[PDB]
Amino acid sequence: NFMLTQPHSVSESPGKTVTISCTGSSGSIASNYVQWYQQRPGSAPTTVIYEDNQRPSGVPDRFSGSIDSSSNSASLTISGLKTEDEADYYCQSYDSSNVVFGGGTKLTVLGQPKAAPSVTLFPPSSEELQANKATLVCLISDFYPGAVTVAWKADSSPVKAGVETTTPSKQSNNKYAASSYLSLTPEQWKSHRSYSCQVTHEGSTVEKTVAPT
Amino acid sequence: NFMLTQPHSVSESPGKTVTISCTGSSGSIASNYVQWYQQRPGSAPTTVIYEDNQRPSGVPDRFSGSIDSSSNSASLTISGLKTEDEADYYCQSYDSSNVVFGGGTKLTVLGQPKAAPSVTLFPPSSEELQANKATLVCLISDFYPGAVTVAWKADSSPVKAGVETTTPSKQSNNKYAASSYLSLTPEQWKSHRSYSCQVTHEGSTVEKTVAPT
Amino acid sequence: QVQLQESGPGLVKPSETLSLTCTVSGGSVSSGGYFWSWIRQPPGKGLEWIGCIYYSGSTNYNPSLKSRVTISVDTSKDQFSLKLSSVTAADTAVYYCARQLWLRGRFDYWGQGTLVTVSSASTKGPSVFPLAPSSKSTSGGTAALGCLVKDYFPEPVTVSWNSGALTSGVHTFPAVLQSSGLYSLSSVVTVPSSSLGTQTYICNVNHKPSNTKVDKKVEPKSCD
Amino acid sequence: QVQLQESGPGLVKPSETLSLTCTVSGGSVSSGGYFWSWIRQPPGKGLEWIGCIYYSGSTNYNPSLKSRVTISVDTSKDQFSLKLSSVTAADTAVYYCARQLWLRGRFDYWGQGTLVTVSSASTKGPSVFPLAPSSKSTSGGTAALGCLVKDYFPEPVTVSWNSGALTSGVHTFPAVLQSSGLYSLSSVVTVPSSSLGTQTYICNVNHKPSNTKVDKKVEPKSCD
Amino acid sequence: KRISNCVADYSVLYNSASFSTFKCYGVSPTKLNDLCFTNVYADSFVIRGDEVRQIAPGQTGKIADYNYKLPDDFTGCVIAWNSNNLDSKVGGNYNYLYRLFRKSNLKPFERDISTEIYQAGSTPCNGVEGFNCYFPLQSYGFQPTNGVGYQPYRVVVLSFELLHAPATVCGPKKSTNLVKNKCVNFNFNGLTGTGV
């Protein structure tokens, strides 16, 4: 019944020093070796430190671990935060023939918010129209932070149903990507003169309009 | 995901001072009120402290509690250990509309009469024989230490099939009690001339015998 | 003062509905502005909080026990009941009803704990057989006699001698698993051999997990 | 050096026997007195230890996963495999076969993580619609074009541009649920406006469960 | 215990999979078989479960600073395991002794067997347990019915010595390849000679 208590979220500015704890409930931390692991999102984990006082060859000298057996909390002191350091941290123990890992400390991100909303629009295709369907697609890319609001607009009244947006997702260039779809009947596509999708992001609004041509 | 960490086993000699801890994982121990419950075995729990420093009317003044909010641990100090103090201790929390209890601390205190086991054998009854069943019951009582082995015998051959025995359990007079049951067919009961149960304890063997009469 | 007493059967089959009611005497449900809570405790484990209720419709439940606890309050009968759904063999716990004096505080009064056993098989009645004492059943100036409880399902069973009038020397042994599913135990009492043929020994076996109150008299063995 | 490669079916059926095999290339299993272990990690949760093995018959298992893990080592093929029984929906985790030397130390080398999740059964035919770029669809010197993947079931779909020739500027968006059951997504690529009428862009949408491959050409909108 | 003129393999000492605790500082645990020293000192003693955290370089308490001091340059290796089924028995029996009272601190790697009564005040007692005169030897608390924090743990310390001597105790390769008729270098326990 021995577990490693680890904080869930630890957030500090770059260039400072942090302390990540790993508290054991029943067994003392000095009883067994404690191993820390640093893992990129969507990849294999990598050992960042082991044996509680020595660093593996390859990691910088900033990763330091300390042990205070009085409070039964394994401490990992990290200084000089950089961009590549954003990861989840897990501490490992052994107990007695049963390896027990930690809860996990996802080290948060961290200058300028790279807000470049590429709000591009496309009208429904003629092939879709021949299938008695119509869909308006609103696309945003290269925006930051990943918190945008979408609302389909048109002259008269665009349909409320069929509005289908996607959550922001990380791109290859560290930016965010999201989409928005509007299911529509072909008759309502020509019923209104134009349709427009607006995106509100950090107060600014980028608006484009489409028309049946 | 808030739980109270409590030591499972605490032992102390009478007349001394012992401290029982209750550590919270996520929330601080001073966030919500913590209540300690002293529950006798086979009895309803009874509250012994409230508001972390106030003793209810009826409990002795020795049930003193202290709060170490820096370590997120709730402490309960017991002074002058007695016989009646042997009970389970649980600490309570509230978190956020979800009452969370503690792991559980059993107060352990700190003459023993060593005796030979009284052995009694009971033949199967006529009512059981009319139900096409037969059972041989061997009784082990008033013995110490609680380590006895049983070996049923059919005249001279040992019996292992259908043998069911009970682990020793403490009696009211500080001794132990146990039983052994031998499931048998009515034909096998009368097939052998006699049956016997050999209860061997502290090396000494006490043997009784039964016969179909 | 006030007192809380539980009721209902001590048994529930797996994947069925539990129905336990805790009755109130010496007080009123609506008056006082206090709270009612149900707390369970497995044998050998710590107390577990199930949920709490008000005399209005306010309810809160354990997230580990969410969407399975249904508790209702009827003011006319001055009691409150809890309903449990999809019970399993891991729900074997001693159930306590207690008036919650303060929401984040202590439960000042605790009711007596009823025992609930869950196991995945059809309940089997016990087979009580007499245990006749004889010359081989005595060692010195005292003899022994008892009753045998065999092939019953499930635990527990209580045995009382002469409707509880005989308590000295009575030894009730814990149950042991048989070779095929069921359990077995016995309850014996040590008595001097002088009163073997002059006083009647009757054992009272109760098996509310499978009903069937059975009374069996104990007599010395007759050679046939 | 040495490297570790996992194999076996990624998707898992409910209540059956999982079979994941981890292979070792560049070293020997038996030599060095080396240990082998398996570690799973649910998405968004911490690492969980399953069990560890030696090249002999010695093994140990997590008590939470006890009596469910069967791991065997064959020296002839130089690999080790794990078998899991009574798998449920809560076992969806990224499985890593772990290379480690010290039983109380660290896992120095980690293999790539295979995604294990409950398999789906129901399937529907997909539909692909082109997204014609125009003068309003570009903002500056770059234009956008793509294809619309709508009304398909189940997940996932793989979209490639020019049979994988175009990768720069290609954004794949996660799917979301429609108003009635089905899914919808899109895949777009950002290209300069000069190469609109001179370069042909074809999207390749593949739906393996429905066995449907659709190639749709993307052209600028023709006003009618 | 002193280990000399014996080859030692530490792989069997680790694959037992029965030790509860293992602290081994100074040398990396995975690379101590190839690296060899002159003498290996084995110090064996029993201790309670709550005092296993005290055995570390740079700790203060009531057992480490009075019985066996751990210096800063401690390259020893500590192994302990649970032996409650053999080191304790029913009846309140302990069969082991510790020291609690001393006049001052002691040097590391020193054994204290003095049974003199520690005087607290300025009044001598002439060797009795009088006032301000307490016996420095106290009873254990071992019991088979306890939990996990007061259990008997058999602690063995495997220290190493750094001094000029050939490595008598070592874990080297038992036999490399044999080469003849070429000018090679060999070390046959007595020389470093280069020749055919």
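All residue numbers given for chain E refer to Swiss-Prot; the residues shown span 356-551 in order.
Any Cβ shown, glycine's included, is placed from N, Cα and C.
Shown in sequence order, E:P499 are the residues of the chain, 6+ apart in sequence, with a C-beta less than 8 angstroms from the C-beta of E:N440 (variant position). One natural variant named in Swiss-Prot is E:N440 to K, and its note says In strain: Omicron/BA.1, Omicron/BA.2, Omicron/BA.2.12.1, Omicron/BA.2.75, Omicron/BA.4, Omicron/BA.5, Omicron/BQ.1.1, Omicron/XBB.1.5, Omicron/EG.5.1.
Here Swiss-Prot notes a natural variant, E:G446 to S, with the remark: In strain: Omicron/BA.1, Omicron/BA.2.75, Omicron/XBB.1.5, Omicron/EG.5.1. Around E:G446 (variant position), taking its Cβ as the centre, 11 other Cβ atoms fall within 10 Å, counting all chains. DSSP assigns E:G446 (variant position) to coil, not to a helix or a strand.
Under DSSP, E:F490 (variant position) is assigned to coil, being neither helix nor strand in the three-state scheme. Within the same chain, the residues at least 6 positions away from E:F490 (variant position) whose Cβ sits under 8 Å from its Cβ are E:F456, E:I472, E:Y473, E:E484, listed in sequence order. One natural variant named in Swiss-Prot is E:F490 to S, and its note says In strain: Lambda/C.37, Omicron/BQ.1.1, Omicron/XBB.1.5, Omicron/EG.5.1.
Quoted from Swiss-Prot, the note attached to the natural variant E:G496 to S states: In strain: Omicron/BA.1. Taken residue by residue with DSSP, E:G496 (variant position) is part of neither helix nor strand, so it is coil.
For the natural variant E:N501 to T, the note given by Swiss-Prot reads: In strain: 19B/501T. The number of other Cβ atoms within 10 Å of the Cβ belonging to E:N501 (variant position), over all protein chains shown, comes to 19.
E:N501 (variant position) sits 13 Å from E:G446 (variant position), counting Cα to Cα. A distance of 12 Å separates the Cα atom of E:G446 (variant position) from that of E:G496 (variant position). Long-range Cβ proximity for E:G496 (variant position), meaning a same-chain Cβ under 8 A and a gap of 6 or more residues, is found for E:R403, E:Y449, E:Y505.
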